[PDB]
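The following block contains the structure, expressed as structure tokens.
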There are 2 protein chains.
Amino acid sequence: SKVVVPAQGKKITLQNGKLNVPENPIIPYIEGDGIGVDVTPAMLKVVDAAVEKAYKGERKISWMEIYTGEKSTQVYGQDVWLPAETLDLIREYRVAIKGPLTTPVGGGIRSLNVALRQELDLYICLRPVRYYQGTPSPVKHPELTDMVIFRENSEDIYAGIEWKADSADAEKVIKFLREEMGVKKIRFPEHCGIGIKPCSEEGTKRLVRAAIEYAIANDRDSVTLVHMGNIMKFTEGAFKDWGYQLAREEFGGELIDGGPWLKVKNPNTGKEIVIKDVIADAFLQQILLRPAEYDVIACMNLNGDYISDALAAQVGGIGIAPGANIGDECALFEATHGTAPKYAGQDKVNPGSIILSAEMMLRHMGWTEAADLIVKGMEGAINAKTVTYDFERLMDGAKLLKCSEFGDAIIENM
Amino acid sequence: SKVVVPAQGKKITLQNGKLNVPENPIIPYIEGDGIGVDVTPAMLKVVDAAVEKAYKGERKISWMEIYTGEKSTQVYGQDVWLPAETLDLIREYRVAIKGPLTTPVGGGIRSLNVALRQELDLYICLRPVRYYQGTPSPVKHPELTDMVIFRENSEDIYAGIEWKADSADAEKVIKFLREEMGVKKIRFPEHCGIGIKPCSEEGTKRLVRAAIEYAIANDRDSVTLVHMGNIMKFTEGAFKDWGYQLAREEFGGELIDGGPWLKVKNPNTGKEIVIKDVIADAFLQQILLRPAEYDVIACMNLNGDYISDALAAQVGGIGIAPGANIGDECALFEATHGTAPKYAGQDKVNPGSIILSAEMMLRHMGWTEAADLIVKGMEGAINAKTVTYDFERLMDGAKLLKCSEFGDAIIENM
């Protein structure tokens, strides 16, 4: 019911782990709640422009609206926050894009962002953060940050295995812990809440396999594994050891000096990719202090969340950091920010994060000329100092532009 | 066996939740491994100076060496990393100080820092981070950071309840989760590692009671509760709700506008302490971007670890951030950094973090004139630009001083 398939357009298809992409492809998009009604029109107008320019008129995306979040209840019953349908059309048309989603409070429904990521097994959350010349930054030297994050999306504490304090189930599990497993380290068991953090071999190796394979494809200098593993030996300490095992076994890694770090062969280039580890709290500090020593990061779901958001802040963008959730069978590109409902409908917020995730969506389909064009576009709009509220409270002599007008400034510069 | 009690000195005593502190008190100190052999001589020389000056000769600390870490095996059997004795002498003499401790790898022995913190129920880890005028910083505006962290120390994932992947126990607990509790959200159960994160009411309220009581004592503007609670409803989401319940019930909190944030009465001053919440990933960004809006932070063990280390980096100090572990019955002041064994014995490392934790130790005994004197001392040593390797690679026209020589520069300036 209510999604209308367009007339002209063909579905993308998978053949030999590679995508066959039509000249006229169907790409679904979820508009988003709150500021989604503003940034999703800017993204469609500028992607459309960037492929009319790049392929001088021969390719054209056919856009199809699908639903999640608040707009879905409007469209069906107030009861439904993620229609079973949406999950099928992201896997069928293989590549889709989304704006922001908030979830109802308390009321059973778990973060919709993670319902989608987990129900479609999008196990790689990829978050590249680089500096755009001319962005107001908090830090002194932000040009030294050019990092790419592979945050694991299927596991960690972020899975949602938790029981309410004084639940009949919470008491069921703490009794099992004290009686059957000999756990003395629980300080207060009466009125206590419990969560489970799982970490496995086949889940941490599929994420670090993609992170090393991406360093090889893009001629990157190092892969850092971050983990708070001196305290959590068997979940984060295990992920450090299992990621090293994999660079030894599937990628032929070899010892530097005498440890712990390894050296890996680029087959396409013969350069030497270093594989290292930093414990995550020291890493949080390492990213402000010695940022050029780090490049590709591989980490678990909660660590990757905090590191990404921190790195995005460092370089000047809570609001223009691109995102992708990727799996073997499909992919979803998303805006990374909140719904921000106070400033919604008014067209003043920044569309940068959703536009730069449409860039990431275009590089993945293999349309790199239209994507390099959307980044030529963003570097000029900003060099020319013409920008949105969030970059103008911060600087001198910038001209203030609305959200629909800033997309038109991206087209001007490509 | 081997700790020698000094001849002149009396033990500190507790009476009515307050300390009775002798003119000639006994304070134990654990030297530390690695750079501990260098920074612990600087701390003793400068504290001794700061009380000969302040009390013109009438008070004198009697220091007593107790043991943990590497030096303990030297002193007893190679088998013992934390002698049962040490735990008794910290609780008996009530206030003690430590240098850094590393733990043996793998080999059963859990992080010695947390064995001490957990076995002595030091449930408040207090970490104040402020900027010292003239420190090389990564960020543009570091003077805006003056924060104090109450990291909870008894719980969270940081407790150490974890089982090896493919352990007989790990399979015991995942079978209980799938069969008896109906857990479907575990992506890969074969070859999977598990950890438990507990969060309770009597544990989160004793930590937030201290954080509000400290804001009242020191005339602070706000108390922020950080939690990644939109994803972890029942451990971190529970700690947000339980900390609000406590400012309503024991401190008379009242609603601002209409939520969620509260307003609390200062009885000593009638000013208005705001109680707010930020979800932890956005907080990590909020600390770089709007740092003046935050003051006292209350958070769980893993969150408090990452936030502290990040805040310490922001302002210019991985290596001069003070620390205290506090409980109802005793307290331990510590250096926050690693053992750094490469640079050990050579006397080149910074002694700032252990000295500034001896400051914190002196304010707690109630000797505030000797403590204000140790901070007059550090602000001048740095204004005068005379400093250690770690602050000299970073700046212009500084004179290079060794570690024992930098303590002598702190005495000069008080």
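Going by Swiss-Prot, the residues shown for chain A are 3-416, listed in order.
Header lists the method as X-ray crystallography, 2.5 Å.
The backbone N, Cα and C atoms fix where each Cβ goes, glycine too.
Quoted from Swiss-Prot, the note on the mutagenesis of A:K100 to R or E is: Abolishes enzymatic activity. Per Swiss-Prot, the feature NADP(+) binding site maps to A:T104, A:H339, A:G340, A:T341, A:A342, A:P343, A:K344, A:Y345, A:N352, A:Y391, A:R395; the stated evidence is experimental evidence. A:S113 to A or T appears in Swiss-Prot as a published mutagenesis result, with the remark: Decreased enzyme activity. Loss of phosphorylation. Here Swiss-Prot describes A:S113 to D as a published mutagenesis experiment; the accompanying note says: Loss of enzyme activity. Under the heading of mutagenesis, Swiss-Prot lists A:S113 to D or E and annotates it as follows: Reduced affinity for isocitrate. According to Swiss-Prot, the feature D-threo-isocitrate binding site maps to A:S113, A:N115, A:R119, A:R129, A:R153. Annotation of the published mutagenesis A:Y160 to F in Swiss-Prot: Nearly abolishes enzyme activity. No significant effect on substrate affinity; the original residue is retained in the structure shown. Recorded in Swiss-Prot as a mutagenesis result, A:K242 to E carries the remark: Strongly impairs enzymatic activity. Under its mutagenesis annotations, Swiss-Prot gives A:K242 to R the following note: Impairs enzymatic activity. Annotation comment: Swiss-Prot describes A:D307, A:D311 as Mn(2+) binding site. If you look up Swiss-Prot, you'll see A:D307 marked as Mg(2+) binding site, on the strength of experimental evidence.
Describe the structural context of these features.
The DSSP secondary structure for A:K100 (mutagenesis position) is strand.
Every protein chain considered, the tally of other Cβ atoms within 10 Å of the Cβ of A:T104 (NADP(+) binding site) stands at 18.
If you draw a 10 Å sphere around the CB of A:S113 (mutagenesis position), it holds 17 other CB atoms from the protein chains shown. Taken residue by residue with DSSP, A:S113 (mutagenesis position) is part of neither helix nor strand, so it is coil.
Around A:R119 (D-threo-isocitrate binding site), taking its Cβ as the centre, 22 other Cβ atoms fall within 10 Å, counting all chains.
All protein chains included, A:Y160 (mutagenesis position) registers 25 other Cβ atoms within 10 Å of its own Cβ.
For A:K242 (mutagenesis position), the number of other Cβ atoms no farther than 10 Å from its own Cβ, over all displayed protein chains, is 21.
Taken residue by residue with DSSP, A:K242 (mutagenesis position) is part of a helix.
Same-chain residues at least 6 positions away in sequence with a Cβ under 8 Å from that of A:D311 (Mn(2+) binding site) are, in sequence order, A:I320.
All protein chains included, A:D307 (Mn(2+) binding site) registers 23 other Cβ atoms within 10 Å of its own Cβ.
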Give me the Cα-Cα distance between A:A342 (NADP(+) binding site) and A:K100 (mutagenesis position), rounded to a whole Å.
15
In the structure shown, which of the binding-site residues A:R153, A:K344 has the fewest other Cβ atoms within 10 Å?
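Minimum Cβ neighbour count within 10 Å, taken over the binding-site residues A:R153, A:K344, occurs at A:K344.
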Going by Cα-Cα distance, which of the recorded positions (A:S113, A:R129, A:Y160) sits nearest to A:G340 (NADP(+) binding site)?
A:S113
Taking only the Cα atoms, work out how far A:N352 (NADP(+) binding site) lies from A:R129 (D-threo-isocitrate binding site), in Å, as a whole number.
18
Could you state the whole-number distance in Å separating the C-alpha atoms of A:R129 (D-threo-isocitrate binding site) and A:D307 (Mn(2+) binding site)?
10
Please name which of the binding-site residues listed here, A:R119, A:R153, A:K344, is nearest in space to A:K242 (mutagenesis position), Cα against Cα.
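Considering only the listed binding-site residues, the nearest one is A:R153.
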Taking the residues A:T104, A:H339, A:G340, A:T341, A:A342, A:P343, A:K344, A:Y345, A:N352, A:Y391, A:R395 listed for NADP(+), what is the greatest CA to CA distance in Å, to the nearest whole number?
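This binding site's residues have a maximal Cα-Cα distance of 27 Å.
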According to DSSP, does A:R129 (D-threo-isocitrate binding site) sit in a helix, a strand, or coil?
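Reduced to three states, the DSSP call for A:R129 (D-threo-isocitrate binding site) is strand.
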For the recorded positions A:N115, A:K242, A:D311, A:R395, which ones lie near chain B, with a CB less than 8 A from one of its CB atoms?
A:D311
